[PDB]
Amino acid sequence: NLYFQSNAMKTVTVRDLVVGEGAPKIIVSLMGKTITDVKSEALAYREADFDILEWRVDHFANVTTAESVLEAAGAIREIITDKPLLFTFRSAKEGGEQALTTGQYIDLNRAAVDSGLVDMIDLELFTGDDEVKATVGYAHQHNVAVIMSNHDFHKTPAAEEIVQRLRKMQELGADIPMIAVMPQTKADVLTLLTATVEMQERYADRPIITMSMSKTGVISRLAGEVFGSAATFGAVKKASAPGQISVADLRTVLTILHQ
Amino acid sequence: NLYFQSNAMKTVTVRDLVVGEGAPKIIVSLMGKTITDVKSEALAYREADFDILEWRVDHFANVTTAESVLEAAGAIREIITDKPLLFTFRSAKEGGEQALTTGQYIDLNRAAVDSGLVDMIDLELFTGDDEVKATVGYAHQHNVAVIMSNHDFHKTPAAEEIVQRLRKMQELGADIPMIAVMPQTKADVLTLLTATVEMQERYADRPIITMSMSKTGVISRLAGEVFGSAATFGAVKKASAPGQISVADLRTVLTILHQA
Ligand SMILES: O=C(O)[C@]1(O)C[C@@H](O)[C@@H](O)[C@H](O)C1
Ligand SMILES: O=C(O)[C@]1(O)C[C@@H](O)[C@@H](O)[C@H](O)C1
């Protein structure tokens, strides 16, 4: 593996895909419980118009069996050969389906990095500063990029707190800081957009991904080009988080806004 | 004429079109210099998918000749018979093509109200409280609804000032307060949306229309359903203000956003 990054241009290039330039990139989540479910999903996804494939490993039943994880990743790579693969174990507390100890989670991500089968890994900021920082370094030594993430499924923190978290992710070495928050009011949606603008304009030297979840926050998933979110999640069959619209509708809006 | 308005439901119903309910309504602007132009545009516009037809009277060369204005309004009504017609003389300082004295402007709108050919008129807030309140009263006596408008083509005032102007329009009797501002930064676009939300949630007992102009503010023309702007302007072939996108693309996005 080998990816490129330009601090000056605020871009990260994985498999020829230039993140942080032009229209926002579409990410879709693959969720399969077993290895054949993963194969079936990968086959169905092959035709969808997305840019990055996220494997939601927390949906995989045999996540604690090293060989099963490798077989699943290999199966995805054999079916989806030309697009960046992002390895994401999303913890239950942050919107996921299972929970691992810190040691298991870190070991899991290290094994994914070692496999050479994934282009990117997701690391949750709140896992711990030292553990996260060591794992970012480890990923980079193997030419694997890192999307560092944080989520709040109940509320939207103040704009300044959102900005400080995104800056913290940069500090720890994240290639692409990412934050997802839940609006309780319309103003909360604007708060997330305000933080996106402030971060991207005054502190960022790389791409960032932000979103206000739920139907109320969907505009944050569409207006990335103007406000500064480099990527956005769409749904193929079903949503991996509240607020995502179909990949087809997402592409339609991104194209209309790019022109 | 006769239009309905429900303060409790925050709607205004003109020609069976319920403004303030469901997806935002699309307004397009007809901009002809002469009768030929006005007629040609009306015929072409008949093919477009829009809800309200705005006649930008400030683009009309014979705007000071009563009979010409009447002939043009009649021509538009003959062609577009199923959509509300909004009569708008936009002054040069607020983005228009001509300028009239206060007297000429008030007389122009009273004559438009008298004609029975237009469903709505646009009245600029900065025309003065006395003249504006009197003219709103006049339109209502004739069953003509009023969109009261304000524009700032150089900057975006603070949200608090934006809200103050929208509340003032409401106080003056405007059926639909409307404001258009120009962003100098990305934050300015969000400031306009902040004001929209605050007005619609805390003070409005009727629909409002808001927009942040330019390509930078285009999101304010698309997300009216979630933030609280009841209508949005699209372009048929030429934009009547910076930031408008094609009517076809506008409807496409509004529909996607309205989807359950
Ligand atoms: O689109 C979102 O809001 C997501 O929550 C973003 C990120 O957390 C992904 O890992 C999820 O699968 C979806
Ligand atoms: O879409 C706009 O920004 C407009 O300026 C809104 C309103 O002022 C109309 O009268 C114009 O024709 C267009």
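Along the chain as shown, the residues are counted starting at 1.
Method reported for this entry: X-ray crystallography, 1.8 Å.
A Cβ is built for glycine as well, from the same backbone N, Cα and C atoms used for every other residue.
The C-beta environment of A:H151 (active site, proton donor/acceptor), restricted to residues of the same chain at least 6 apart in sequence and closer than 8 Å, consists of A:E94, A:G95, A:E124, A:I179, A:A180, A:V181. Sequence annotations record features per position, and here Swiss-Prot assigns active site, proton donor/acceptor to A:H151.
In the three-state DSSP classification, A:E54 (3-dehydroquinate binding site) falls within a strand. In the shown protein chains, 22 other C-beta atoms lie within 10 A of the C-beta of A:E54 (3-dehydroquinate binding site). If you look up Swiss-Prot, you'll see A:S29, A:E54, A:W55, A:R56, A:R90, A:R221, A:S240, A:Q244 marked as 3-dehydroquinate binding site.
Looking at Swiss-Prot, you'll find the mutagenesis A:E94 to A (Swiss-Prot position 86) noted as follows: Very strong reduction of the catalytic efficiency and almost the same affinity for 3-dehydroquinate. If you draw a 10 Å sphere around the CB of A:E94 (mutagenesis position), it holds 18 other CB atoms from the protein chains shown. Look at A:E94 (mutagenesis position): DSSP puts it in a helix.
Looking at Swiss-Prot, the entry for mutagenesis of A:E94 to Q (Swiss-Prot position 86) says: Strong reduction of the catalytic efficiency and slight increase of the affinity for 3-dehydroquinate.
In Swiss-Prot, the entry for mutagenesis A:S240 to A (Swiss-Prot position 232) states: Reduces enzyme activity 50-fold. The structure shown retains the original residue. Take the CB of A:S240 (mutagenesis position) and look out to 10 A: across all protein chains shown you find 21 other CB atoms.
In three-state terms derived from DSSP, A:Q244 (mutagenesis position) belongs to neither a helical nor a strand segment and is classed as coil. Long-range Cβ neighbours of A:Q244 (mutagenesis position) (same chain, at least 6 residues apart, Cβ-Cβ under 8 Å): A:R221, A:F233, A:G234, A:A235, A:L250. Listed in Swiss-Prot is the mutagenesis experiment A:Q244 to A (Swiss-Prot position 236), annotated as follows: Nearly abolishes enzyme activity.
Rounded to the nearest whole angstrom, the C-alpha distance between A:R56 (3-dehydroquinate binding site) and A:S240 (mutagenesis position) is 9.
Among the recorded positions A:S29, A:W55, A:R90, A:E94, residues whose Cβ is positioned under 6 Å from ligand 1 are identified as A:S29, A:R90. A:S29 (3-dehydroquinate binding site) falls within a strand segment according to DSSP.
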